[PDB]
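Peer 1: Following this message is one structure expressed as structure tokens.
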Amino acid sequence: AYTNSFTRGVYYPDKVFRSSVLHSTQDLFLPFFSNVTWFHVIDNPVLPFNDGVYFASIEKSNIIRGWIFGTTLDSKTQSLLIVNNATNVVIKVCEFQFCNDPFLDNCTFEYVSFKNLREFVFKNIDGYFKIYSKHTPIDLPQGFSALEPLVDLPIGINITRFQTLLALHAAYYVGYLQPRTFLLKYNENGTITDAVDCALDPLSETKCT
Amino acid sequence: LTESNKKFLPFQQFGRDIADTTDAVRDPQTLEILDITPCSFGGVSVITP
Amino acid sequence: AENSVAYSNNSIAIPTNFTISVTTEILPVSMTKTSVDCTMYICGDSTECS
Ligand SMILES: *[C@@H]1O[C@H](CO)[C@@H](O[C@@H]2O[C@H](CO)[C@@H](O[C@@H]3O[C@H](CO[C@H]4O[C@H](CO)[C@@H](O)[C@H](O)[C@@H]4O)[C@@H](O)[C@H](O[C@H]4O[C@H](CO)[C@@H](O)[C@H](O)[C@@H]4O)[C@@H]3O)[C@H](O)[C@H]2NC(C)=O)[C@H](O)[C@H]1NC(C)=O
Ligand SMILES: *[C@@H]1O[C@H](CO)[C@@H](O[C@@H]2O[C@H](CO)[C@@H](O[C@@H]3O[C@H](CO)[C@@H](O)[C@H](O)[C@@H]3O)[C@H](O)[C@H]2NC(C)=O)[C@H](O)[C@H]1NC(C)=O
Ligand SMILES: *[C@@H]1O[C@H](CO)[C@@H](O[C@@H]2O[C@H](CO)[C@@H](O[C@@H]3O[C@H](CO)[C@@H](O)[C@H](O)[C@@H]3O)[C@H](O)[C@H]2NC(C)=O)[C@H](O)[C@H]1NC(C)=O
Ligand SMILES: *[C@@H]1O[C@H](CO)[C@@H](O[C@@H]2O[C@H](CO)[C@@H](O[C@@H]3O[C@H](CO)[C@@H](O)[C@H](O)[C@@H]3O)[C@H](O)[C@H]2NC(C)=O)[C@H](O)[C@H]1NC(C)=O
Ligand SMILES: *[C@@H]1O[C@H](CO)[C@@H](O[C@@H]2O[C@H](CO)[C@@H](O)[C@H](O)[C@H]2NC(C)=O)[C@H](O)[C@H]1NC(C)=O
Ligand SMILES: *[C@@H]1O[C@H](CO)[C@@H](O)[C@H](O)[C@H]1NC(C)=O
Ligand SMILES: *[C@@H]1O[C@H](CO)[C@@H](O)[C@H](O)[C@H]1NC(C)=O
């Protein structure tokens, strides 16, 4: 299936404080009013990565627990793994495949840390994995939310495909990022309050000009 | 470097000016915000006969 | 609007009443005075660039 993006996916592009300005920057952004694939959980198909992934999830009890990343994903090359087991967050890059634990009655890197909508942006730039996130108490809602950076990792391995992980005893949306130019509005406190996609319609091109 | 009172976000490190120049920094040891001002202005007016 | 003056060689038109019109004219006179510095603008607090 498909559904509208509804002006979502705007994150902070850097670590620079700006106050009450309109800044035009070009980066990997989700295009406005675009198509995102909707999957329903009562399925976790293998999907590609491309230049980046906007992963939104509407949940009430955190059914989605994490993601797996890699190129082959068959215990052949390095495969990244994000797992939240409701106490801490585990990041691995090991090859070993583990079955999903039911919740009824060699690698050189490892890190240990409907009412809810959790939005994440994953992108791999010059061998660095960047994860931006935003969790809000709530098709996607037509509101503007700015995604703050949480996770930066020096991983290095290429990632071309990914797959989500479910807590098998809620729905999610997947979109792809594109190189786009955005006009962002920084208020008095350095928060991104609104954005304009410069290549959507001629009115926004006039606004960006 | 001068003591400042800018409200930096917790993930932000630098503040930028109108000229996209660095105006505020965050010290990496003591997490405080410091403003950067020039050394001294050179242009003074001289009124003389 | 298209107009056509009723012209003939024995007819004249003379006003019998008037009006007093006070109109507005706006004229710029001066602008902002600015001044520049060489080293503060170009390099700025840099001895070797100066
Ligand atoms: C040459 O032109 C001048 C002005 O252009 C005329 O002189 C006088 O003009 C005034 C204004 O028109 C006449 O006074 C009264 O005007 C009222 C309308 O007022 C509105 O418009 C004016 C601007 O024109 C605004 O300031 C005002 O706030 C209003 O928005 C009419 O309602 C009056 O009529 C009443 O009085 C007459 C008697 O005068 C009654 O017969 C009516 O029934 C009514 O009760 C009035 O017209 C003033 O009357 C003009 N003077 C004279 C002597 O008529 C000249 O008339 C004109 N011609 C010549 C030959 O000089
Ligand atoms: C869910 O995931 C967490 C995260 O790994 C598991 O909890 C335990 O987390 C600690 C993080 O500090 C792991 O490290 C160990 O900590 C102890 C004491 O802090 C320290 O002495 C060790 O040297 C080591 O650093 C610990 O390995 C991990 N426990 C296990 C068994 O892996 C938690 O177990 C997971 N499961 C559940 C049901 O919560
Ligand atoms: C940027 O953030 C600052 C916070 O440091 C804002 O300043 C203050 O913000 C509060 C709202 O959070 C304003 O309301 C006040 O709230 C307190 C606590 O609830 C209450 O006791 C007061 O009676 C008042 O209602 C407060 O007026 C405001 N103060 C000033 C000096 O601005 C600031 O507004 C933010 N700027 C933005 C969002 O543009
Ligand atoms: C980087 O390391 C420095 C140590 O050189 C850390 O500074 C230390 O911060 C703690 C914060 O709790 C200070 O403890 C408290 O300080 C207050 C005021 O000085 C005092 O009244 C309390 O009784 C308590 O001692 C500690 O003094 C301070 N040490 C120094 C030498 O300034 C700093 O927090 C570290 N920064 C990061 C980002 O890790
Ligand atoms: C699993 O372990 C082996 C052996 O430690 C890793 O092999 C690397 O092999 C190359 C050439 O054979 C060596 O130059 C490297 O030094 C080895 N790596 C290390 C860390 O010693 C292999 O890469 C490991 N695989 C994963 C996914 O961690
Ligand atoms: C976008 O979604 C709409 C509605 O689901 C669909 O009609 C259209 O074909 C989609 N376009 C692309 C390029 O996927
Ligand atoms: C990623 O792909 C590029 C080009 O295909 C390759 O040069 C690079 O070695 C790959 N990265 C890793 C970690 O193998």
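Quick note: numbers on chain C are straight from Swiss-Prot, i.e. 701-750, in order.
So this one's electron microscopy, 3.4 Å, going by the header.
Cβ from N, Cα, C; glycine included.
Quoted from Swiss-Prot for the published natural variant C:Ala701 to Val: In strain: Beta/B.1.351, Iota/B.1.526. Here the residue is the original one, while Swiss-Prot reports the natural variant C:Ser704 to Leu with the comment In strain: Omicron/BA.2.12.1. Swiss-Prot lists C:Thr716 to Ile among its natural variants, and the accompanying note reads: In strain: Alpha/B.1.1.7.
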Peer 1: Take the C-alpha atoms of C:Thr716 (variant position) and C:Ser704 (variant position) and report the distance between them in angstrom, rounded.
Peer 2: 21
Peer 1: Which of these variant positions (C:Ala701, C:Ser704, C:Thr716) have a C-beta closer than 6 Å to some atom of ligand 5?
Peer 2: none
Peer 1: Is it possible to get the count of other C-beta atoms within 10 angstroms of the C-beta of C:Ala701 (variant position)?
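Peer 2: Cβ-Cβ neighbours of C:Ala701 (variant position) within 10 Å number 2.
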Peer 1: Under a three-state reading of DSSP, tell me whether C:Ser704 (variant position) is helix, strand or coil.
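Peer 2: DSSP assigns C:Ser704 (variant position) to coil.
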Peer 1: Note down the number of other Cβ atoms within 10 Å of the Cβ of C:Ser704 (variant position), including every protein chain shown.
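Peer 2: Around C:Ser704 (variant position), other Cβ atoms within 10 Å: 5.
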Peer 1: Can you count the other CB atoms that lie within 10 A of the CB of C:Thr716 (variant position)?
Peer 2: 4
